[PDB]
Structures are given as structure tokens and as C-alpha cells.
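Here is the structure we will look at.
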Amino acid sequence: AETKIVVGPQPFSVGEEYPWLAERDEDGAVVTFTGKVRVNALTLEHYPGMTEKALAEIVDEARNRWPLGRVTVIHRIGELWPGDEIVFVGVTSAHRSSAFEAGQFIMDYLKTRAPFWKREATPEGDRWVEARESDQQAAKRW
Amino acid sequence: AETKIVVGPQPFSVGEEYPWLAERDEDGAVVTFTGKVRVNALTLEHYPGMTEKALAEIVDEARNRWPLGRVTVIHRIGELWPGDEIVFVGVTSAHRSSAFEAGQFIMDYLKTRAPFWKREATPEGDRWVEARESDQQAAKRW
Amino acid sequence: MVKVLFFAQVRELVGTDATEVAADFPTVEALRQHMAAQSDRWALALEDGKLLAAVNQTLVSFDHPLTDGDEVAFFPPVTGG
Amino acid sequence: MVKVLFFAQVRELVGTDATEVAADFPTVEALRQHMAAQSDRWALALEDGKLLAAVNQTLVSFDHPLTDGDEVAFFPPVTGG
């Protein structure tokens, strides 16, 4: 089935993205995940080309493990603010367990394999966000 | 945090429900699930009063297990058609694993503990949908 | 007295939504047995180790005690979602 | 020749986005060692058992072989999502 991958600075709207995902009657289950930034600007650096390739490869692997219908993955770049939605993953399947599992798998892999880096603003200078070993554990369990 | 529970015949729109769920900046993760009917009308019978109580109790238990922000659970009743969205669960949390886990927990419990019954239409008469032991397994694992 | 409600296949087979029975029974199972023994359609409706019950709008095992004023519901395994 | 790209902290410390190095190295690690040995800022930038690498836009272990024409990227652990 079709896959939509978008990497860009522009905001997205779940209300705009959901209808396409939910279009097919054969997909009884639709799961979405939205990740947001929780005054100090965050910037999201990325590796042009590899980022899109990586995201496509993650969805490819998810399709090998689960029988998925439509999938959408959107990740923003450039400067973002507290409260901004940064990432969207939508997955459909005939049944709910595949949609929930694949949705979480895609995020776990995105967090460990997609070339993105966050830098925060803070009063006295910029600070690169630290990665977490817990995300390595979340990814390797699958 | 606030909980929204709705049981009624009226359709819902994820695009309408999502913004309220996603309002709070402190909730970095938003998970939704939509279940749909995959010519022959389906009717959803329910137990007035107990249904709303059951749904409230499921969300209560989810809040005991995970640190959840806003939660929405909507389940339709009356006559529905193939392609109609029947159920919506939305959960927020500071982090993604709690939102994914709680979202699936709520659905697993709804499928085993919420008083709803589906009857299908078929050419030569009505047929009550059969429950699945696999849903009992999905619920009891938590 | 106990108010008894029925849903789905159970409701269709017994031919009513509800009935108020002015009698005391120790448990849900005791009530079930006495209702089932009324006639063939009642036995068909209230047969099974799948059948579910609620007392005062809480799911309950069939050994759950009953008192005057309780609401009891008999229904099939749920199929929502 | 190998085209080498840098991102995030690695990019900030080396002071460039990219450089084309006209020399052969057997592996990513061999390239890393030779680049790191240029100066103090280079050693700081390309230090670590956390550092990641990609060859031709695929994540790769540091023993991955290199040939003429490859694109190699050095960067910190990713923090998207």
C-alpha cells in the first residue's frame, strides 16, 4: 500500500493527515503518534538525502514484520518552539495489534536510526540534546 | 488531567477530537486509535449507564498504571455501515511508551469489559458477531 | 426484589428487555437457574459457561451474592470496539 | 577520493560541513584516525566510542571498507523524534 514520507520545516496538521490514512475501508485500525516539543528555540539539524532514505527503510522493515496498509511519517526540521509538533507517524492495518506495534516500532527506530540532531537555546548559549540508552533498548527489543 | 467519554450514535471526527487532546504543552506524546467497520448494516447494542461507567473505570485503571494527561474515549451505537468509524481512543503522556501502552490497554479492556454487542445484516438474516479468546489474552497480559 | 435486564441474543430469546422478580436468591447463579427453569426458551437464553452477568452495573462472577434492590443483567460475551 | 560530511557537534568543532579528501583508506576507522590526527580541534571532534558513521547514506560500523567515490559522514548519536 502507499507510503507518505515528508521531511521539511512546514507545520503539519493531524486533521489534514488523518483522512488520507483512514480512506481505505479494508484497514479497520488506524494508529497515530504525535511527538511535540515540551521561549527557547530548538533547531533540528538533519542529513539531507539520508534522512528521507532512512525513514523509507524503517517503514520498509515495518512492512516486512506486519501487514500494513497506508503509512505516513512526517518529521520537521529547522527552528521549532515549545509546543510545536515535531513528528507524526500514522499506520493502518486490518487489526489493532499490528497498527499499535508497527507505530511504536517506527518511532523506536526513527529515534535511533534517522539522522536528526536537536540543539536547544537556553539563556547562556546553545546546548545539544543528549541521546538516551533507553531508546537503544526500545529499538533492539523488536 | 481531564477525561472525555462519549457514547452515542453521532459520528466523530479525529480532526475535531485531536486538538483538545494535544492542547497541553507538557504532554509531549499523543497516541490515537480509530477502529472502523470493515451494504450490510451493523448495529451496536449497549447497556445504558453501565457502558459509560465501564469506560470511565477502564480509563481510571489506565491512569493508575501510567502517568497520563488528557484521555478521550468515544464509542458509537445504533446502526453503522461498512467504513464507519466506530471507536476512538486518544491518550497523552510526557513520553511515548506510556501513551502507546495505555492506548492499547484501553482498547484491550474495552473489547472485553465494555457492554457492547455487534449484530450484522447479511442477505438471509441478522448474525451476532462472535467474541474472540485472543482478546481475552490481550487484556489479561497487562 | 431484583430487577433483571437482558441484552443481545439473551434479550431476543427471552423476548423482553427487563423484568422485576419479587423473590430472594442467594447468588446470580441461583437466580439464573430459577429463570432458566421457566420454559425451553428461557433455558436456551440463559444456558452457558460463556454467559456474562453484571450486578449494579459491575461485571461479576456467578457466585456473587444478591439482595433486595439489586439490578442484575445477563448478556453474551461483549463484542464492542 | 572520499567526500566527508559532518553534522551537529562534529560539524561545529571541525568548522566545516564537508571536505573532499584525495587519499585512500581501508576503513572508516582508518579515515577517522587520519582526520583526527590533523590538530587538537579535529581530535576533539572525531573522538569517541559514541561517534557514528554512514557510508553512502547507510549507518555503518567503523570497520566498514572505503573506496574511491564513497560519501562518508561522521556525526553524534541521533536525537530526532
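Numbers in chain B track Swiss-Prot; the residues on display, in order, are 2-39, 47-150.
Method on record in the header is X-ray crystallography, 1.9 Å.
Quick reminder: no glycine exception, Cβ is built from N, Cα and C everywhere.
Copied over from Swiss-Prot:
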| type | residues | note |
| --- | --- | --- |
| MUTAGEN | B:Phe34 to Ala | 4-fold lower activity than wild-type |
| BINDING | B:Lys37, B:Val38, B:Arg39, B:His103, B:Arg104, B:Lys119, B:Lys126, B:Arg127, B:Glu128 | substrate binding site |
| MUTAGEN | B:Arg39 to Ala | 24-fold lower activity than wild-type |
| MUTAGEN | B:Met115 to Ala | 4-fold lower activity than wild-type |
| MUTAGEN | B:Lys119 to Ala | No activity |
| MUTAGEN | B:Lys126 to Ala | 58-fold lower activity than wild-type. Accumulates large quantities of reaction intermediate |
| MUTAGEN | B:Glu128 to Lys | 17-fold lower activity than wild-type |
| MUTAGEN | B:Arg140 to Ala | 2-fold lower activity than wild-type |
For B:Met115 (mutagenesis position), the number of other Cβ atoms found within 10 Å of its own Cβ: 26
Collapsed DSSP category at B:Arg39 (mutagenesis position): coil
Cα-Cα distance linking B:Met115 (mutagenesis position) and B:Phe34 (mutagenesis position), given in Å to the nearest integer: 8
Intrachain C-beta neighbours of B:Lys126 (mutagenesis position), sequence separation six or more, cut-off 8 angstroms: B:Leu50, B:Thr51, B:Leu52, B:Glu53, B:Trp136, B:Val137
Integer Å distance between the CA atoms belonging to B:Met115 (mutagenesis position) and B:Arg104 (substrate binding site): 17
Residue, out of the recorded positions B:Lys37, B:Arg39, B:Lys119, B:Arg140, whose Cβ gathers the largest set of other Cβ atoms within 10 Å: B:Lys119
Subset of B:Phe34, B:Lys37, B:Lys126 (recorded positions) with C-beta under 8 Å from chain C: B:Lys126
Gap of 7 residues [B:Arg39 to B:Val47], endpoint C-alpha distance in angstrom: 11
Fewest other C-beta atoms within 10 angstroms, as judged across B:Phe34, B:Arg104, B:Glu128, which are the recorded positions: B:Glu128
Recorded positions in contact range of chain A, given that the Cβ distance is under 8 Å, out of B:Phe34, B:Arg104, B:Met115, B:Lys126, B:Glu128: B:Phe34, B:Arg104, B:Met115
Three-state secondary structure, which DSSP defines for B:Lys119 (mutagenesis position): helix
Length of the line joining the Cα atoms of B:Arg140 (mutagenesis position) and B:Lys119 (mutagenesis position), in Å: 9
Rounded Cα-Cα span from B:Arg39 (mutagenesis position) to B:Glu128 (mutagenesis position), Å: 12
Alpha-carbon distance [B:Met115 (mutagenesis position); B:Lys37 (substrate binding site)] in Å: 13
